[PDB]
Each structure stands twice: as C-alpha cells, then as structure tokens.
Amino acid sequence: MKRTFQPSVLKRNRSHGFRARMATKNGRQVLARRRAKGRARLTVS
Amino acid sequence: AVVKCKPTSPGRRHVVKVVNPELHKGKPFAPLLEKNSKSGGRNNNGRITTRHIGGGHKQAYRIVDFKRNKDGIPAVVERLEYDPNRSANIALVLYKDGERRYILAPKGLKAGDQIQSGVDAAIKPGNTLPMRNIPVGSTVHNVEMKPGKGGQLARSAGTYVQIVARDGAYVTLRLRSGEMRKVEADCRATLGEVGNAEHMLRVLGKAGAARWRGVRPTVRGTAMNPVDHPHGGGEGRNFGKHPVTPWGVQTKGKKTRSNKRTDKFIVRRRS
Amino acid sequence: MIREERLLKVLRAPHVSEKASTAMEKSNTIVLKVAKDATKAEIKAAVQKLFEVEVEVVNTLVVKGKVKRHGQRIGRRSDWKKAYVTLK
RNA sequence: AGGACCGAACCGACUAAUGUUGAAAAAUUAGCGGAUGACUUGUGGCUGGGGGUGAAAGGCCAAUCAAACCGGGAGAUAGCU
RNA sequence: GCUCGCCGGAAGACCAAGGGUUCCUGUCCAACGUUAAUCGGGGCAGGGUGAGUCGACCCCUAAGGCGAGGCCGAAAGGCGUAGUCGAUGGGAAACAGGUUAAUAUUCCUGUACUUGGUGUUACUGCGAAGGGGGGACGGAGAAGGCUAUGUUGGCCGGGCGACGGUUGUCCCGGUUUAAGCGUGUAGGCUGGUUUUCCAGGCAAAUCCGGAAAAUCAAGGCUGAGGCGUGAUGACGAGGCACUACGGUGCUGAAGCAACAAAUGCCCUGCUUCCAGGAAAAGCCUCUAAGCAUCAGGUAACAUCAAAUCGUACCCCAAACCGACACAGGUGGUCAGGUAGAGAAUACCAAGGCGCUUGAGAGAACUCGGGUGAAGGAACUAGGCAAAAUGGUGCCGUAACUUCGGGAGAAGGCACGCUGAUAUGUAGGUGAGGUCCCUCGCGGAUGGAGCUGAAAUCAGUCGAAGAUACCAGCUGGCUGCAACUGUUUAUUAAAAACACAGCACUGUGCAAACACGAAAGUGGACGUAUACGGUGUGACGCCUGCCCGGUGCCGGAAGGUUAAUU
Ligand SMILES: [K+]
Ligand SMILES: [K+]
Ligand SMILES: [K+]
Ligand SMILES: [K+]
Ligand SMILES: [K+]
Ligand SMILES: [K+]
Ligand SMILES: [K+]
Ligand SMILES: [K+]
Ligand SMILES: [K+]
Ligand SMILES: [K+]
Ligand SMILES: [K+]
Ligand SMILES: [K+]
Ligand SMILES: [K+]
Ligand SMILES: [K+]
Ligand SMILES: [K+]
Ligand SMILES: [K+]
Ligand SMILES: [K+]
Ligand SMILES: [K+]
Ligand SMILES: [Mg+2]
Ligand SMILES: [Mg+2]
Ligand SMILES: [Mg+2]
Ligand SMILES: [Mg+2]
Ligand SMILES: [Mg+2]
Ligand SMILES: [Mg+2]
Ligand SMILES: [Mg+2]
Ligand SMILES: [Mg+2]
Ligand SMILES: [Mg+2]
Ligand SMILES: [Mg+2]
Ligand SMILES: [Mg+2]
Ligand SMILES: [Mg+2]
Ligand SMILES: [Mg+2]
Ligand SMILES: [Mg+2]
Ligand SMILES: [Mg+2]
Ligand SMILES: [Mg+2]
Ligand SMILES: [Mg+2]
Ligand SMILES: [Mg+2]
Ligand SMILES: [Mg+2]
Ligand SMILES: [Mg+2]
Ligand SMILES: [Mg+2]
Ligand SMILES: [Mg+2]
Ligand SMILES: [Mg+2]
Ligand SMILES: [Mg+2]
Ligand SMILES: [Mg+2]
Ligand SMILES: [Mg+2]
Ligand SMILES: [Mg+2]
Ligand SMILES: [Mg+2]
Ligand SMILES: [Mg+2]
Ligand SMILES: [Mg+2]
Ligand SMILES: [Mg+2]
Ligand SMILES: [Mg+2]
Ligand SMILES: [Mg+2]
Ligand SMILES: [Mg+2]
Ligand SMILES: [Mg+2]
Ligand SMILES: [Mg+2]
Ligand SMILES: [Mg+2]
Ligand SMILES: [Mg+2]
Ligand SMILES: [Mg+2]
Ligand SMILES: [Mg+2]
Ligand SMILES: [Mg+2]
Ligand SMILES: [Mg+2]
Ligand SMILES: [Mg+2]
Ligand SMILES: [Mg+2]
Ligand SMILES: [Mg+2]
Ligand SMILES: [Mg+2]
Ligand SMILES: [Mg+2]
Ligand SMILES: [Mg+2]
Ligand SMILES: [Mg+2]
Ligand SMILES: [Mg+2]
Ligand SMILES: [Mg+2]
Ligand SMILES: [Mg+2]
Ligand SMILES: [Mg+2]
Ligand SMILES: [Mg+2]
Ligand SMILES: [Mg+2]
Ligand SMILES: [Mg+2]
Ligand SMILES: [Mg+2]
Ligand SMILES: [Mg+2]
Ligand SMILES: [Mg+2]
C-alpha cells in the first residue's frame, strides 16, 4: 500500500531546507532553537 | 442553427447544439491571442473565493476591441470566429490601413460587411458612435459606461440596449435587466444586437458538458452537516429555516446592492 | 598560463592498480590522484611541465570516499579526483 | 458520433472464503465495476487548523480529525478512582 | 556438471525517482541471514565510475515563488511593479565495432558531427532592450506509404543419427552491419515573380500587414522510407592452435530474395468535431540611436576551445516507500515464436529463476482443490457458496419504447481432419520481359515467383472438433434512483452526493458575492443569453387552496425611539 513518506530530494529541500528556513522569521527561529539545543544537523540540507 | 442530437446514448439524448457554419473552422488570428491560465476560483491567497470553478478546456484569450476608437478608417469583416471566452462570436475585421482587430460579432454581420467607428459613421449594425450621434430608440450593444473606457454593457450573446431618451449630457438606456440607466452621451455604442442569439437554446445534455466549461458541481446546503452550511443537518430531509447563503445571508429576495456612489445614474431598478 | 605554484599542487600521487597498470601498457595512459579542484587544463599543464612529457588528453573522475567503521564509530574517507592522462 | 458497447493494461472495490499474536496496523485468492472520460497517471506548484479542501461521508488534511501535529501556559482542574 | 520444474507484456532487459558502495576481487563466519552455511546485499581489506556530442550545469520560459522602488498593515508583516527565480515543457552536436574482474554513445579502433573564439583571405551595410516572422501546440477518426520485426525460400557451413525409417520435398546453425555524407521518393502544404503606393506593426524599416497593376502559370517549402557511400572494413556459423579447464589466442564461409508486418515512422500531417486546444528564448528577418575608406556582417581556409559536476550498483525491488531479506506500494522505455482478435490466454525463445529450514508420516480437524449414486434449493435470513453459461458464422428473436433501444432478448444450427473443386481458389503482392520514355526512386503492359482466406461437395476418426487455457447464465413481476459518474482511505457504494433540465432570488460592473484589519485578489480580462446564492433533479403529464404565523419585499401618515442638545 502507498505509505505517507514518498521521498523527493527537491521537495525535501524546498520544504525544510536551510534556505527555506532562512527565508522567514519563524524559520530563522527554528534554526536558532536548533543551534541553542546544539543539533549536529540544523536542517535536512 | 439549433440541432437536437439523436438519443444514441443517454448522455446525448437531451443535447441541443448551436451549430454555426459561418464560423471559421481554422485557427484564430495569432497576434490577437494571449494565454489565459485558469484560477479554479482561487484568489491570490490561494483560497476558493468563487465556488464551482475548475477544470474545463484550455482557452486562449482573444484581444477584443471593446473601445472601437479607430475612427474614420473603414474595416471589412474577414471572418466570424468562435471565442471560448464569451457567449458572443467575434469578427476578425481588416482596416483599410492593414490593421486587424477582433470585435464582438453583431447580429447579421458577415464576411465582406463594412464597419466604421466615429462621430461621422453611418447608422448601420456594427458601426460605433458616441450615443449623442445615435438616434433615440436605436438598439445598440457594447455600450461604454465612461467615455473612452470601452464597452461594458450588452456584450453577451443576443443582448442589446435601447437608447430610450437623450437629456443634455446623458442618455437613458433600457438594459437587458430591465433597468433604466443614465450614461453620458459621449459614451460610445455599437449599432445592432450582439449576435449568436441562439446561444440560450443550447442544452448541455449531460454533467460532463458543464465540466468542459469549467463548472464544478454545486452541493446543496441541505445535503451538508450543520458545521458546513446553515441548511445542513437533519435526520432525513429536513429544512425548517429561512434559505440563506453558505455565509448566512437570506438568499430569496434580500437585496444586496449598496452603492450610494452610482445610485444617481439608476433611473429605475430592474424590478 | 597557469602559475608553477598552482601546477606544483595539483598532482598528488600516481594511482597504483591493475587498471592503472593496464592503462599504462595498453593505452599509454598514466593514472594520477590529483587535487579535488584540479581542472583538466591544470592537470595537463602540470604533467607536461613537471613530468616533462607530451599529454594528448586528460580524463577525470571524482571517487566518492567510502563510509567505514573504526569500532562503534562511523567515518568517511575523503572524496578524491582521479586523472587518466593519455600521453602522446 | 458517443460521460456508446464487449474486453486487457490502467483505475476501482460489489460478494465470498482465508487471514485476524497476519505474508499485510486493511491484504491474498476466486469472482466483480469503470476502461475516450465528469478518465487515469508522472513531475512541480497553491490552499493551514475554527482554518483548508470536500460530486457532502463530518469525509480528508502524513497509519492522528465533531477541530491536525509540535512546543509552551502546565504540576490546567479532577468534590473522582 | 547433467536432468527436472517455474516466469517469459516477466519473475527478462534498460532507466527515472529514491537509495548510496549495496558494484568487482580477495579474505573471514562471531553477530546479521527466521535452519546449516564453505555462501551473502554480513565483517574486513583492496579495487572500480574516464564524455565538446548522454545527463546536469547552461540559455528560455509555465504554474508558482521571491520581489528594488511602491501600495498597505499596532509590530511581526501582507500584496505587488520593474525585475529575478522556477521544469514536469522549448533550446547545438556520435555512431558502429572492440575492450574490464568491475566503466563505457565516456576507454580503444574506424568513421562522424556541433558551437564558439582567434587569425588569414575575398567580399560586403552593419547595428536593439525596439518591429515582424517562427518557435507554437486540442480531441477523435481514417487511410495510404513505410520501417522495426518476423516467416519462408535461396545461399553457406555442418550433419547422416542410441530404436523401425532418414542422400532427402531430410536435419541443425548462420545468413549481421550504424551515425554521417550524398541522392530526393510515397506523401503533405502553398500559386510564383516583379513594380508602385500606404490613416497599421508606440519611432523607423528595404521586414510584416494592406492596396493596386503587370507578367508567368509552375516555382517554393516540407518529407518517411529506399538507394548509393560509410564498408577492399567490421561482425560472422564454425574450425584450428593453447588451455591457469575460468577462458585466452588465431582463422573465418554465406552474408541474398520474397512475403507478412506494427500501437513505431511519414504524421506538429490529413479528415472531422466542439469543449476551440502554453509561454519565452534559440532561430529568421527588419530597421533605430549609433558607427562609417572603421567596426560589424557573409563565405572559405587555418587554428584553438568546449570547462565543471553526474556516470559504480539496485531500481515492480532483499538495495526505493512499507520497523523485517515483509505475498503490499512504485512513473517511463523495450515487446521474439506457435496458436489467438489481442499487450487476453496456453506453451516456449532470449534471458531469468525454484521464492534461505529441511526430512519423514499419510490420523482427527482446518485450509485450497477434484469427483460423486438417487434426489435437485428440500439448504438458508437470502441459492451465500458452488455448479452452470461462455467462441465465431448463420438463422431467429416478445412486451414495451423517449424509436436510439429493449437485443447477444429468447432459442437454434454449423464447427475437427483429409481430398477435390483449385498439383493453392477469391483476394493481396509483384519479378523477368516487352513498350513508352520528360529519361528515372518514372510510367504502361504483363503476370514468373510469393502469400492466401472463405465456401461447397465427397470422405474420414473420436463418447465428445468453440475439445485445453480462454470464454455472457437466461427469463418474468415489482420498489427506488432517469441515465454515465461520486462517496464514508480502514465494517455502509446505496434509495445517499452529483448530474443535464427546472424555478426562485440576488447582481448595472469599482456587480453581487468571497478571501483579506488593509492594500489588493478571485468573480472576469466575464457584463444580465452574464455571474452568485438557494431549492428541485432527465423526460412525460403536471404542480391545487392558504400571506393568519415567521422571513423577505415595498410603504410611511401616526405611535414609540439613540448619541446629541
Ligand atoms: K463561445
Ligand atoms: K446539487
Ligand atoms: K437540512
Ligand atoms: K470540514
Ligand atoms: K439531512
Ligand atoms: K442524517
Ligand atoms: K484547531
Ligand atoms: K540445517
Ligand atoms: K558536458
Ligand atoms: K556548470
Ligand atoms: K534414429
Ligand atoms: K545522429
Ligand atoms: K546510409
Ligand atoms: K557508467
Ligand atoms: K534510478
Ligand atoms: K430492479
Ligand atoms: K456501487
Ligand atoms: K406574511
Ligand atoms: Mg455556483
Ligand atoms: Mg444546479
Ligand atoms: Mg449527510
Ligand atoms: Mg450553523
Ligand atoms: Mg423526516
Ligand atoms: Mg415540520
Ligand atoms: Mg576522450
Ligand atoms: Mg566526467
Ligand atoms: Mg463507455
Ligand atoms: Mg474510492
Ligand atoms: Mg481481485
Ligand atoms: Mg456498463
Ligand atoms: Mg468494459
Ligand atoms: Mg451524520
Ligand atoms: Mg489519516
Ligand atoms: Mg475545540
Ligand atoms: Mg497556569
Ligand atoms: Mg496533572
Ligand atoms: Mg558496506
Ligand atoms: Mg556482490
Ligand atoms: Mg545462522
Ligand atoms: Mg558451526
Ligand atoms: Mg559484502
Ligand atoms: Mg545533450
Ligand atoms: Mg510578493
Ligand atoms: Mg521593499
Ligand atoms: Mg514572476
Ligand atoms: Mg531564468
Ligand atoms: Mg525538464
Ligand atoms: Mg555493469
Ligand atoms: Mg491530436
Ligand atoms: Mg524490412
Ligand atoms: Mg552439404
Ligand atoms: Mg536406426
Ligand atoms: Mg493505443
Ligand atoms: Mg551503469
Ligand atoms: Mg526470503
Ligand atoms: Mg517485497
Ligand atoms: Mg503500476
Ligand atoms: Mg506474443
Ligand atoms: Mg499473460
Ligand atoms: Mg491430507
Ligand atoms: Mg466439482
Ligand atoms: Mg450427486
Ligand atoms: Mg461416473
Ligand atoms: Mg447423477
Ligand atoms: Mg432438474
Ligand atoms: Mg426453485
Ligand atoms: Mg426453503
Ligand atoms: Mg428449513
Ligand atoms: Mg453467487
Ligand atoms: Mg464456478
Ligand atoms: Mg414494496
Ligand atoms: Mg443512480
Ligand atoms: Mg454507476
Ligand atoms: Mg468504509
Ligand atoms: Mg464496501
Ligand atoms: Mg475587481
Ligand atoms: Mg433531491
């Protein structure tokens, strides 16, 4: 059966990538939270 | 011509087609085409703002000359054409200077007919004049509401306006709605009725024919749940409320015109 | 003209393998490990200057580094560029 | 010609049996409907939570829906166990 | 290794997406692998991905995104102009053969092609962010011409048969060759040329559009395939030298024809229909400002350049999505034989597999199947399930009907094989040859050869000839819904939703209405034959009475009545 995760790198990057995060105030707050937590990987990039 | 289809399948039984042999079989005049991509009735917020719009056939926009401002220069009708964007047919006209334009095709217009715009034009179907230069009682179409703006009234197939009176700066027009409306006498109008009056005798015959025209299904409010529509709900077919729009406004008689700016120009409401 | 300083950095090592040896004997082609950012023009100029030979053509590829283990630890070897340098 | 007919691909999902700590958190097998269309499908895009979208079933909106998910107010409050 | 079985419109092959070393080699068997494992997609090490031409990048745009200024908004921000991004679309060019353990249109061999720079030479109006052309477009259908491809014959090589027969009307195998270049054919489209003039193409134009003459009537464009060359080559059944028994090395015959034939190509065509079918650049052409014995353009020749990144491997799957080596899901491409209408189905080819526990036994019972005396729905909520029907041709076919239907109604008959008609017919194809002849990819006339149904008559085997697989059960009465559609992903597919049609009602355009503190945007580049809302639901015959209540619409004398004063 068709499951929910149908991978596309282009859609992944456009939806959740670094530049998508940087494009809005709220995306930049995601990055700030992830840096403050000290994530090794900030984004799907 | 109005042609009944034979009932060779249930979807054809009720089809009534308006078949016009005069219309150009070939392609439109490419310099007056533009792309016109579809909205689905969605605005720039991406939200449906007009329901029941979607799909249907791809359509190129024909640039129609509603202004008819190219005065003094005769034009000959080259051909009538189907326009998917409107009920009326359009005429490709060739001006004597080599310019081609599309106009709304008036009733009776055919290839070879000569048309002209301006103050000095003949009172003939397809000629465009300021309405101060058109006799009172004339039937006109493609009527401007402001001088130089382009025709906005009586553009649909079979429609026309009657110039009922002329009083100084203004003419009184009887619109197809039955409304009596004042417009400035400098506003242009094209003599005659819009052609393709048989348009309204078409019978689509099947659900799919409406889908081809980009009309999606209307779901009745009473078929919904209360959360969705005021009419929604009930165990069985129930109603028991005053009919309203999906947004709760009475939809059987309640007047919604509210334009104090333009009230001065309305002599008599359609009533 | 590419500077000698650049040319002295682009060639990293001769690549030793059966395919490299076969390339040498059968097609007069030397196989080199070259700088990741080395272009075909730079590799050509470097080989001609430093090894004092006439280069017909350079073909290049990037070898992706292998993911490896060293205990309970995942590492990755570096990507590197390989040049097939056909001599005249 | 056809929202025409019979019928594969393709799209569905009417019946039955099986399976029900499954081969599978919805399938398999035998039959079944549509199959040039209001068809179907790839890629990309847009609509965002009292909001969307809905040929309308309160359906669907990431195995979640009469108000998604995540974090926060937060140790809500719990005359109850 | 031999045999057996299974798939073969796939369970083969090639990809995209996704994954990321899973690829190849050596080595190891703890763990992983539902068992063992010497094996592995497992561990460890090493190797492996070669491009001007394939793809990306790149140029160009779609939806859409972002968006200098701008407009708007407590702030955050929203919208949007110029722009700038954004493929799933448009835009230059490479093929065959050989080769690695593992890459190959990338390496090698052979033979090509494209774009751009630079220089030289000859000749020349060049010049864009501007104009025009082009690019550039739908559905359906039909037929012709083809090719891929297949079949058969010929040809060439080999064979003479484990058991009766097999020197033949016998058996087996092969019979392949590209891009490019040249040629210009079946076909498709279009009248051609010159001169003059011009309220159009924001200015200009020699271009496009328009007008008017004259002249010639046959010029142009487009185009599959074929043919020639590419190729005195390559490949080639097999054979012969060597064998690390994995394969290397050498050599090499024929290499034609006929017929059949696509869903591919001509064809972005043609015909036809209505629902009326992207954009922008590359490209072609025109000029402007400007530049002028210069730049620049065109052509030839030479030369240089064409970077960078991807390229292994899986890819209907044990490598992707499903926690699994999971009966699930996953877009594109390729399309052999016999039978067949067929991409169904059966059996096979190429190719790939036997699904990672086996061994016995032959109880109940469960599952999946086969057959069943007599009966035949008595079963049961219900014929649930099963059984049955099932093809083609022909005959024949009721009520009712909106005249289409109902209808494949129903029901019935024939059906294999052999021979003859006819050593193979009707039909298709079409050579030699002979004519005409612009003179060839040409007619015309011939019918050699090839292919080839269908029928009739006669005979003949079986219980049975649509023999398997495959493949409608049929009829009668009636409720509901006109119909095709749609729906509760995962217990409801329906009488529910939708629907064409109908009506009421709003809406005069800065429309009503909707999204939005707003700007705006949708409605619509629409304009009352239009658009929104509501109810009804094809069609036929119709749709009665009630305005007291509640809405809505209209009215405004009078009563009552806000801020305010
Ligand atoms: K129209
Ligand atoms: K409805
Ligand atoms: K209701
Ligand atoms: K909802
Ligand atoms: K109800
Ligand atoms: K209900
Ligand atoms: K909510
Ligand atoms: K074992
Ligand atoms: K390249
Ligand atoms: K690049
Ligand atoms: K024998
Ligand atoms: K080529
Ligand atoms: K050739
Ligand atoms: K490769
Ligand atoms: K792939
Ligand atoms: K019934
Ligand atoms: K159903
Ligand atoms: K009343
Ligand atoms: Mg509507
Ligand atoms: Mg309706
Ligand atoms: Mg309901
Ligand atoms: Mg409500
Ligand atoms: Mg009731
Ligand atoms: Mg009641
Ligand atoms: Mg090379
Ligand atoms: Mg490369
Ligand atoms: Mg049908
Ligand atoms: Mg469904
Ligand atoms: Mg099934
Ligand atoms: Mg049916
Ligand atoms: Mg069918
Ligand atoms: Mg309910
Ligand atoms: Mg869900
Ligand atoms: Mg709530
Ligand atoms: Mg609190
Ligand atoms: Mg608590
Ligand atoms: Mg590994
Ligand atoms: Mg392996
Ligand atoms: Mg084990
Ligand atoms: Mg052991
Ligand atoms: Mg391994
Ligand atoms: Mg390319
Ligand atoms: Mg914006
Ligand atoms: Mg700004
Ligand atoms: Mg844009
Ligand atoms: Mg761009
Ligand atoms: Mg693309
Ligand atoms: Mg390989
Ligand atoms: Mg088409
Ligand atoms: Mg052929
Ligand atoms: Mg012989
Ligand atoms: Mg014998
Ligand atoms: Mg087809
Ligand atoms: Mg590969
Ligand atoms: Mg397994
Ligand atoms: Mg699987
Ligand atoms: Mg599929
Ligand atoms: Mg076959
Ligand atoms: Mg099959
Ligand atoms: Mg048993
Ligand atoms: Mg049985
Ligand atoms: Mg019995
Ligand atoms: Mg018996
Ligand atoms: Mg019996
Ligand atoms: Mg009986
Ligand atoms: Mg009975
Ligand atoms: Mg009984
Ligand atoms: Mg009983
Ligand atoms: Mg049954
Ligand atoms: Mg059965
Ligand atoms: Mg009853
Ligand atoms: Mg129905
Ligand atoms: Mg149905
Ligand atoms: Mg359900
Ligand atoms: Mg169901
Ligand atoms: Mg507006
Ligand atoms: Mg109803």
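Recorded method for this deposit: electron microscopy, 2.0 Å.
Yeah, the Cβs are placed from backbone N, Cα and C, and that goes for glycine too.
For the mutagenesis of C:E18 to Q, Swiss-Prot gives this note: Strongly reduces trigger factor binding. The structure shown keeps the original residue. Looking at Swiss-Prot, you'll find the mutagenesis C:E18 to A noted as follows: Binds normally to ribosomes; strongly reduces trigger factor binding. According to Swiss-Prot, the experimentally introduced change C:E52 to K is described as follows: No effect on trigger factor binding.
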Between the C-alpha atoms of C:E18 (mutagenesis position) and C:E52 (mutagenesis position), the distance in angstrom, to the nearest integer, is 25
C-beta crowding around C:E52 (mutagenesis position), within 10 angstroms: 7
DSSP on C:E52 (mutagenesis position), three-state: which is it? coil
Please give me the CB contact count at 10 A for C:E18 (mutagenesis position), counting all chains in the structure. 7
